[PDB]
Every structure is written in structure tokens, then in C-alpha cells.
Amino acid sequence: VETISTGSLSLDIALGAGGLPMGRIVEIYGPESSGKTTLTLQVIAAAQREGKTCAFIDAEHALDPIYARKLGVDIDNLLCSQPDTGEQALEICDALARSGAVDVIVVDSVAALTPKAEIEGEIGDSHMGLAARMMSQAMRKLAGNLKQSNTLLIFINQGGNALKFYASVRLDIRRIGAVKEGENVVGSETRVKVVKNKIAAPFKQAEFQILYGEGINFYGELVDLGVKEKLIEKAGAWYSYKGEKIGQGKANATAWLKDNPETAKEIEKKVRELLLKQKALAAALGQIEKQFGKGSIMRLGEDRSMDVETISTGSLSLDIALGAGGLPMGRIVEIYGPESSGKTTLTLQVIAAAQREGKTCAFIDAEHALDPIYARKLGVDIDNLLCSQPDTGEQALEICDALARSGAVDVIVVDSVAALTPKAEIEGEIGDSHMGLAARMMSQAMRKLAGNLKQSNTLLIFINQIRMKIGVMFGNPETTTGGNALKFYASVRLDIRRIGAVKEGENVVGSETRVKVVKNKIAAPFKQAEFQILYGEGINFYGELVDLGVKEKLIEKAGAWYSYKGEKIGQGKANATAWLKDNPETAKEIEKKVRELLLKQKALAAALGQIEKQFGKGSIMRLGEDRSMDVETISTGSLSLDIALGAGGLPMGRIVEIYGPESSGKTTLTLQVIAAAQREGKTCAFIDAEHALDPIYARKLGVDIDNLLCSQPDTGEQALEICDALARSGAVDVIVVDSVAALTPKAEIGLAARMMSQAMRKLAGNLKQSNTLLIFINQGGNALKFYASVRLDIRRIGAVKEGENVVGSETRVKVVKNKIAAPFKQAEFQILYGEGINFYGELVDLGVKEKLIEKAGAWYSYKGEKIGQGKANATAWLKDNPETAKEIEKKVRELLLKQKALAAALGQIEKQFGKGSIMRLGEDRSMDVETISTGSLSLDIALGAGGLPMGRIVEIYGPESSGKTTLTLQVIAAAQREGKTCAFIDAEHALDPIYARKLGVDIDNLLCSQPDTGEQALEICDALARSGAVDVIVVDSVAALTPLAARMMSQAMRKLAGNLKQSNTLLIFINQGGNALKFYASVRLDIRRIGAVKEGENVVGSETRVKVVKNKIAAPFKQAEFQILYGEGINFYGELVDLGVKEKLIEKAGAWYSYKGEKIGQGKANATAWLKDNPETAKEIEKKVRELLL
Ligand SMILES: Nc1ncnc2c1ncn2[C@@H]1O[C@@H](COP(=O)(O)OP(=O)(O)NP(=O)(O)O)[C@@H](O)[C@H]1O
Ligand SMILES: Nc1ncnc2c1ncn2[C@@H]1O[C@@H](COP(=O)(O)OP(=O)(O)NP(=O)(O)O)[C@@H](O)[C@H]1O
Ligand SMILES: Nc1ncnc2c1ncn2[C@@H]1O[C@@H](COP(=O)(O)OP(=O)(O)NP(=O)(O)O)[C@@H](O)[C@H]1O
Ligand SMILES: Nc1ncnc2c1ncn2[C@@H]1O[C@@H](COP(=O)(O)OP(=O)(O)NP(=O)(O)O)[C@@H](O)[C@H]1O
Ligand SMILES: [Mg+2]
Ligand SMILES: [Mg+2]
Ligand SMILES: [Mg+2]
Ligand SMILES: [Mg+2]
């Protein structure tokens, strides 16, 4: 029968037929990127140059028109099938088989022929085996509709045992080499095996080459074939054709048969024999059209764009490649693209053009992104934009359903696929927690949206991304790494990328983008559009505009010059661009010229409140709305934050996430609300996983530290669970959690962001019935993103200088999630070291924009009265008379806005978990434990307990040469001082025994180790924990215990935890590291050297501050200062003097120190070494302070 040339010579040869059998089914299978599609596009070429009109059944949405062109396909005369489903696909190809004169059909690809079933939800029992049965189905029916037409059908594969037997021929293409030009990639040595042949002989294989951007090289193989078949003679290097010399090497031998057409064709043949009407279409087309919905197959080179309604993308060159001149009103559009590609700009740009034509639009936001200010420069009327911030994946998808059945919502924008994270994930509900399974949630409420949008003319847009990734792999792009469904139910599909970026000299102010239209059931698919996107300006309207008035000779390219009807307009695209900018109409007409040359509040105001009734109160609104749901508010501290919050403070009994980088301000603000609350009565709780909190700073910020509740939990879980019952009290009005990331679970004591998901939903409710406001802090797990009622974005931007001195951080808070009022509004303000949020600073600014204070360029006036010059000097004038302040304070507010349950539920928590893991911070109440003296005095006072808790864990940390070691050795000393024997695990290979002696240890009774490995050390002290009364152990230092330098720890950390509470044995770790321990301590210390003690000229000291950071023994966050004398040790008398001062026993007369009216010392210095010389009257003060703080 009839045969079509493969494009390769030897493929034809191994086929036995000199081509691929017409009227049969032919399968080409093999690893991806092996030349599958090239070989394909090659037969479409060889047949295309013989009339034989061809069909391309496309589900890959791949195909490079350009690469095709150079392979040699009459693109303008090719039929492609952009099917709606795998079924429909496997029927359109059938329908063409029947229609006589449609010659060869190509399906791309078997794998992407995803069943109508999958496109929805559901299931089978030959399943994913559902395709192998959609195959088995309309296959017989095709098998015979081909021997009818001589119609050749070619299937491309990599899943369906039916196709196997109905194929008359099968090919095993694989990339097995590569071809070089000395120093380059350019080649791909390919190997094709004939597996199935009922046309001649099977099992024969044939080899050839593929060139990047040129295709199969049969001339290449021709030479080689002429070699073995006598016709061509090889004289070593110079190749021959019987006397007539042809070239040098294989490089020129091939390069010659290119210049000589006729002589080649001759040899071609001589080898072959030595081995081996137009309305049957056009009528039968409109047929498949009417039969399956209008436009779902076509020739590619067509001026036919149906006149369905068009909305401008913002880019001319996009509208152009769309075909229709805008996006299809009443359809689904997926714009996918690599993160930070430009997608959303283009997205906001459609919102732009539609809003400028009277229409009103929807924004379904699961990203919490959207820069209002940028949108406003972009062209979007933010005030009228309908914004939705859904509680969840499905819930989001269902809010569209009903914005479709409105009709006067014109365009819906969904941000974005990947971020529409479903219920099951939000709860943590396992089995397919396996996130990327609930893509079936897409397939679900998808089907229905199709209709609801079409009979509204509501245009909907989806945004996606793609996977290559866990984090970083090197596998390959699978179209749309959201869900399988959308891939078909989209009427049009966009691939925005980024390739260039552009410059204003050396600045980077641009981004060169490329949008590919890959799925197009409006017109010409696979058309593309390059243009520019400018930071803070938008799409380069004029940019592309020029480029078009090039090709449609309206603006004349005179090399580097740009002319408009004789008169010169710009040199270099640069100025041309920006010329049109200043003569708008001349452009907007040239616009129109290329567009000629290539192309009630009745129903709304009602269907709005319809969703608020059905889907939780206020789950959508115009962004410009004044309407705040009236629920009670706690002031953030920053007026401008309150304001942009919408409600005037944080929502009561709802969850709030404040996040940001480290050192942003997130805590200052956090502490500020705890303040503002405490000064209204309402009492607060602080759950601490961070052990951060500066008491002194809080005190100066305005926090009643004494009456604040602190909880230093052992496990994240436990932490949360504490909030649980702190919610069921109604007497904790504000809980603060520092911080999400640090709430590391028991399991870890990576994956368990699940813990966050857990007791989340239960805690959500308990707060509305308590007004218990809970605030989280992040830098976390997916659940919070949603259950939060308000999400805050603090970042630090600038700095504040007093003359020339860094005394402040200029901050910016952005309300990115707001289900209490208007979202996306922002507020900027000052934070000052040691004073906090700058009330007055923003107050001035407010009164300027609310016209109470008058800006005379640089001068600041308050009605007649001139109150300052330069923001600063004015700021600090309201600080000078709070009279006028408190008046303007309010006038701006006006222009923009028992102890039964407590004193009981407290101890309940102590009983439920651990005794003493919550308390008031200003508490005498210490507990009973054996306490070793730390060596200090004020330390053992700041501990509250008398010293370190026997048989718990204690971590001391801080910078190198801080005094870490010394401190410990001072403890070992004052254990030695009462029998308690000691071992000192000296991993560091530190310690100068000599020095040690000088500090006061019994050198000979401190039996100690110099371990080789981290482990040895661990299991050494492990065995000393069990070893009865060996009474305290110091590990110096966690440092040389990088061998999972915490997975190793978390091991024996569990073990030493319960071997100590047994032996009373106490363990002190030192650090500079390795998590777990952080929690497994009952006390933590922050040492730091901050001074130095001189004796005129000698560095003989180190002034030292130790903060009690973690204290599950008594009151935490207390601090103590003292002198450490090099080669003597801590200063008994040093800190003693000081204590006796603050306890009215020794009296400070400026520089003079007094005792019973008696002069004892001038300058702390001499005062000290006085008490050294009067032990009697010293020891006597010792006690009387010990009586007053122990
Ligand atoms: N735009 C292009 N520029 C240069 N070379 C290309 C281009 N497109 C394809 N190629 C070449 O062809 C590729 C082979 O695979 P191809 O012919 O596209 O079949 P395929 O395996 O079906 N592709 P896919 O199904 O997407 O994995 C590469 O090895 C390149 O050599
Ligand atoms: N404030 C801004 N100033 C300058 N350019 C901006 C600003 N905001 C956004 N852009 C532009 O928008 C970016 C393109 O990405 P965008 O349009 O946000 O799509 P996106 O990929 O959805 N972002 P994301 O979803 O966060 O990964 C940048 O390349 C900028 O061109
Ligand atoms: N002891 C202090 N002295 C001076 N300034 C301080 C002190 N403690 C905090 N600050 C200020 O607060 C910081 C801002 O970050 P902060 O309010 O601590 O939130 P944070 O990011 O949660 N801290 P962290 O959890 O350690 O990353 C700095 O910018 C300082 O302006
Ligand atoms: N041989 C010595 N004689 C006297 N004083 C010393 C001697 N060695 C160190 N010092 C001082 O006293 C030390 C106390 O610091 P130290 O207790 O070693 O802290 P550290 O953090 O454990 N050091 P490192 O282990 O290197 O991180 C430092 O302050 C030194 O300045
Ligand atoms: Mg392809
Ligand atoms: Mg966005
Ligand atoms: Mg803090
Ligand atoms: Mg040391």
C-alpha cells in the first residue's frame, strides 16, 4: 500500500516499506525529550509538501510554531485539536478519520488524553486504569475508519494496553548520544527501534541524528548509506563519487549534497531498491464544530476570530496573539507562570481595562499579596474592587459559583490555584494531608462553574505556578502545578515568563517578559507576545506600540532613527517609546490603526449580602468601604495602625498573626498591645518559647510586668494546650505567643507544622465565648493563614538620627489579611529605642493630612500659632503640652473612626501539666528545691530560689570570653564547699587547673574527663546521672559536640531528663547551637561581659550581667550584675555593697558610702575593700539581706 517518508532515510529502511503505512495506527513511544515530537513534525512535513492536509490532536499544548516552520511544515495549513477532554479528543480524531480526505492525524499525547472522568472526581478497578479502558473503547471504531480513508494515525507515548494491538507499527525512539562541533552541544544522536511490523519484517533498528533548530539530517545518513552500498567511495578522509571528488571529512560530504539537489535524489532511490473535493473538508469541519461547541478544531493560519466579547489584557501584542483582541467574556482563563514572572501585573492590568469600561470586578485572594498602591499606579480603581479573603479552598471556589449567578460581576480573579489550600489540609486530617492530592477539590466545583459564568458573561481568571520541586531537584515542568481539571475547562491559557530586565543606564528598572498563549479555543493557539514590564509603571503600552508601527508601516525605521511621516520622532527605541508618551492621541490613533489592521445596582447590592448571609459575616467587600462590623477593639498603640486596621484596634476573641523578619518591631508592637490592654484592666498572658522579653524595655513601654502572665512551656503542643484552657476562663483577655516558629513539637524534641493545624480549630471557638484575643508571631504552619481574622506585616525600612546617632527604626505595618473591615490598607510610624512606638510622631502627620495642622512648605502651624519647623521639632512640641495634643488626638479619631474564674482556673493548669509552668511575674512564690549557690549572690536572688535547682537541667550561654566557664567553676567551688562531689566534662580541652584552683575548686576531688567524641561525653554523664550521689555535672561545652548535632542530643536529652529527677544530680550545659535543651532546662542563663574593672591602668576585671532567661523554678526574666576578678573569682563583697545600698543598710551620699551615720568608703571601689577588712560587720549585713530576699 501507500507510504509516507518518516523524515529519516534509515527509518524508512528498517520499516521495510519506505515509510509509514497509510490507513493504519502507528505508535511512537519512548522517554521524553528523545525527539519524539521532531520525528512527528517531520512526517507532517514530508506529507505537507504533497497536499495531504493534516491533523494535530493536541493535549500537550507544547509545539513550537517556529521550530515547526524550520522543520518544514505548512503551519498555516495545519489542523490542530484543542480538545475539551480525552474522550472528546478520541472522537474528533475519529470524526476526521471518517471524513475521507483528511490524510494524516497526530495525537499529542497519549499520556495527556486524560479521561472525562478524571477531569471530574471519581474512581474504577482497572483505575488510572480508566484510560486503558477509554482506549479499549472508541478503538475498534477507529481501527476501521482508517483503512476506509487511507487515513494514517500516529500516537505518541512514554499506559493503555488496547492501543498496543491495533497499531500496525510501533517505534522505540531514544536519545542515546549527542553530536559535537568540537566544543558544543548542538547534536542528539538518536536510535529508533522497530518493535511492531505487520507491514514487513519487525526487530530491525536504525540510527541517525537531530540538530537543535534544524531537525532530522537524511543527507547525514545518506553519505553513510552510500558508503556501505558501493555508490560512494571512501578514500580515507576525502569522500568520492566515482572520480568526481565531493568533499573532505563527513562534515563537508554532508555539506555538499545540500548544494546539489538532483544528484542526491538519484542516489537516494538506488539505495531504497537495494534493501526494502475541498468541501469534503470545509463542510465536514463546521460539522465537528457545531457538534462539539463552537471552535474546537482549526487550521492554524487563519484570520478567523469569532466575535465573542473581548477584554483588553493591557498589552496590544497579547491581544494580537490571543487572536480575539482580548480575553473571552464569560469563560475560564488560567494564567500560569514561574513565581515573580509578572503574572499578577498582567492580572491587575485586565482588572484595569475592564474597570475603565464601567464594569465591576472580583478578587478572590488566598495569597494575601496585592499591592494596592501599585494597582493604583497600574490603573485599577481600588475603591470599587470587590475583594474576597476566603476562610478556605473549597469555600473560595464556592464564592465564585454565586458571584457567577449575579451577572453584574463582570470579571473574577482568583489568587491563586496553589494557595486555595483545601479543608482537609487546614484541619490536618490525614490520609491525603498528602497535599498535593486534594487537586480533586478543583475537579469538583469546576464542572459547575463552566455554565454559571457563560450565562452571566462573568469572566474568570485563575493564576498557577508549576512544580520542578520538593525544594530543588532537576526533573522537569509538568504543565500547571495545581490540578488536572483546569487544564481543559480553561477556554484560554497563558504562559508568562521573564527573560531580560532593562536598564536606565546602570539601574535595573525593567523586566522583559514573554507571554505564550498555549491553550486557545478562541482562535490561533501557540501564538506569542514579547514586551516590557516596568517597575512602578506597569506594562509598556508605548513600548510594544512602537514595535507594531514598525511592522505595519506607520512609523518608519531608518536604521536607528524613528520617523513619523517624514518628520523625525526618536533615535533608538528608547526615545521613540517615550515620544509617544507625550503626544497621546497620535499614539492612541496609531493604536486604533493597528487595531483596524489586525482585528443594575438592583441585582448587585442584593446578591452581595447574599454571601454574607451564607458564608460567614463579611467575606467580601468593596475596598473603598467605610463599613466596619462593630466588634470591640484594643488599640495597637499606633494610631495609624488602628486606622488602617479599619476597626480601630485588634478584634476581640479572634486570632491575629503578626509576622515579619527578625528585628522588625514585631515584639515592640506585641508588647504595646499587652500594655494598652493592661491599662484598661483586661489581663493578659504571654506564652514564651523564645525566652527573649526585655523586662526593662517592657516596663518603659508601659507594661505592668508584675501582673502579666508568663508561661514557659516544655512543648509546642503543651504551649498551645495551655492557651486552650486559658481561653476557657474568660479572664484572660489577651494571649500572646512568641513565637510560631519556636513552638517546636514533642516529636522534634521539618514536617510537624501539623501540630499547629491540630488544636487550632478548637481554640478558634473558645475565644469568641471569652473575648480572649490571641496573637501569634511568625517569620510556621498553613492553618494559621486562614483561621486568623487579622494578619499584620511589620518590616523595618529606615532609621532615625538625632544629629548623627542611630536612635530609631522607621517601620511599616501592612494589614494583609482583614476579615474585620477593609483589608490591604497600610500605616507607617516610628519606633524609638527605650520609649517605643512614637504616638506623637504619627499624630503630627495625621493632623497634616486631616488639615488640623498646616504645612507651610517647611513650617508647622496650629491655627494662627506656629508650632514647629521640620517634622522633628514639631513632633516634640505636642510632647511639650499634652493639652492640645489630647484634643487633636480625639478630633482625628472622630474624623476616621469576678476574680472567681481567675483565682481558681490558674492552679488548674499547674495540676494538669507541670507544677509551675505559668505564673504572675511579680511573685514571691518560689518552690521547694535543693538549691546550689551559683557563686554570685544577686544571681541566686534573681533566680528567686536561692540557686540552681537540684536534679533538673540548666543551660548557661553567651559569647566567647564572656565568663561562661568561670561561672560554672564558681559553682563547682561552692558545691565543693559542702561535700557534693563534681565532675566536669571538658569536651573543649579548656580549663587551666591552676586557674581553677585559684577560683576555689578542690582540684583533686573534681574527677573529670577529656572525651574524644560528643557521644562518649554524653553517655559518660548519662552513666553519672544514674551513678547515685555524684552531685553535680558541668559540660563544657555543647560546642565541640557537632558529632544531626541535635538529633544526637535529643537522644540522651530525654534520658538524662529522668535520670536526674531520680538522683538529685544537677546538670549544667554551656553554649555560645543545638535546640532541644532549650526546653529541657528548668533554668537558663544569659551571661555577657559588659565593662571591665580597672585599677588605674590594669585590666584586672570583667563587669558582668547575667539574665535569667528561662525559669521554671520561680519568677523568670530577672537579672543580676557583678564583678568577676581575674584569678580570684566572683566578688562576694562587690555585689554585697550594692545590695546593702538598695536595702537601706548602707546609704549613698553621691560618692560617699555610709554605715550607721559612720563614713566607710568614697567610690564603690574603696567601699568594697572596706567590707573585706571588717568581716564581722560584713557577715552581719550578709544575713540581713538574705532575710530580706530569701
Ligand atoms: N525550540 C527548540 N529549540 C531548539 N531545539 C528544540 C526546540 N524544541 C525541541 N527541540 C529539540 O527536540 C527535543 C526532543 O524532543 P521533542 O522532539 O520535543 O519530543 P518530545 O520528547 O515529545 N517532547 P516532550 O513530550 O515535551 O517531552 C530536544 O532534544 C531538542 O533537541
Ligand atoms: N511595588 C512595586 N514596585 C515595582 N514593581 C512591582 C511592584 N509590585 C509588583 N511589581 C512588578 O510585579 C512583579 C511581577 O510579578 P507579579 O505581577 O506580582 O506576579 P506573581 O508571579 O503572581 N507574584 P507572586 O505570586 O508573589 O510570585 C515584578 O516583576 C514587578 O515587575
Ligand atoms: N534592650 C533593648 N534596647 C534597645 N532597643 C531594643 C531592646 N530590645 C528591643 N529593642 C528594639 O526592638 C527591636 C525590634 O524587634 P523586636 O521588637 O524585638 O521584635 P522581634 O523581631 O520579635 N525580636 P526576635 O524575636 O529576637 O527576632 C529593635 O529594632 C530595637 O529597636
Ligand atoms: N589563665 C588565665 N588566667 C587569668 N585569667 C584568664 C585566664 N584565661 C582566661 N582568663 C580571663 O577569664 C576568662 C573567663 O572567660 P571564660 O570563662 O573562659 O569564658 P568562655 O566563654 O568559657 N571561653 P571559651 O571557652 O574560649 O568560649 C576570660 O574572661 C579571660 O579574659
Ligand atoms: Mg509535543
Ligand atoms: Mg498578587
Ligand atoms: Mg519578646
Ligand atoms: Mg570554657
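All residue numbers here begin at 1 and follow the chain in the order shown.
Header says: X-ray crystallography, 4.3 Å.
Note that Cβ sites are derived from N, Cα and C of the backbone, with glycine treated the same way.
Swiss-Prot annotations:
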- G958, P959, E960, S961, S962, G963, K964, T965: ATP binding site (BINDING)
- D1138 to A (Swiss-Prot position 277): 10-fold increased survival following 3000 Gy ionizing radiation (MUTAGEN)
Checklist outcome for this item: The rounded CA-CA distance in Å from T965 (ATP binding site) to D1138 (mutagenesis position) is 25
Checklist entry - To test your reading of the ATP site: which residues beyond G958, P959, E960, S961, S962, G963, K964, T965, same chain only, put their Cβ within 8 Å of the Cβ centroid of those residues? => result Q1072, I1087, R1088, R1089
Checklist entry - In the structure shown, which of the binding-site residues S961, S962, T965 has the fewest Cβ neighbours within 10 Å? => result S961
Next on the checklist: Please report the Cα separation of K964 (ATP binding site) and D1138 (mutagenesis position) in Å, rounded to an integer.
Outcome noted: 23
Checklist outcome for this item: Residues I749 and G750 bracket 9 unmodelled positions; their Cα atoms are separated by (Å) 12
Checklist outcome for this item: One would quote the Cα-Cα distance in Å spanning the 26-residue unmodelled segment from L276 to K277, in whole numbers, as 34
Next on the checklist: Roughly how many Å lie between the Cα atoms of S962 (ATP binding site) and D1138 (mutagenesis position), rounded to a whole value?
Outcome noted: 22
Checklist entry - Along a straight line, what is the whole-number distance in angstrom from the CA of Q779 to the CA of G780 around the 16 missing residues? => result 8
Checklist entry - Sorted by position, what residues of the same chain at least six away from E960 (ATP binding site) have a C-beta under 8 A from it? => result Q1072
Checklist entry - Rounded to the nearest angstrom, how far is the Cα of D1138 (mutagenesis position) from the Cα of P959 (ATP binding site)? => result 26
Next on the checklist: How many Å lie between the CA of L897 and the CA of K898, given 27 residues are missing there?
Outcome noted: 31
Item to check | Residues that sit under 8 angstroms from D1138 (mutagenesis position) by C-beta distance, when 6+ apart in the chain | outcome: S938, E1121, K1164
Checklist entry - In this deposited model, 26 residues are left out between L599 and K600; how far apart are their Cα atoms, in Å? => result 31
Next on the checklist: I need the least crowded one of these binding-site residues (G958, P959, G963), counting other C-beta atoms within 10 angstroms of each C-beta.
Outcome noted: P959
Checklist entry - If 16 residues are missing between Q158 and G159, how far apart are the two Cα atoms, in Å? => result 8
Checklist entry - Near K964 (ATP binding site), how many other Cβ atoms are within 10 Å of its Cβ? => result 25
Item to check | Close-lying recorded positions around ligand 4 among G958, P959, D1138, where CB distance stays under 6 Å | outcome: none
Checklist entry - For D1138 (mutagenesis position), what is the secondary structure state per DSSP, taken as helix, strand or coil? => result helix
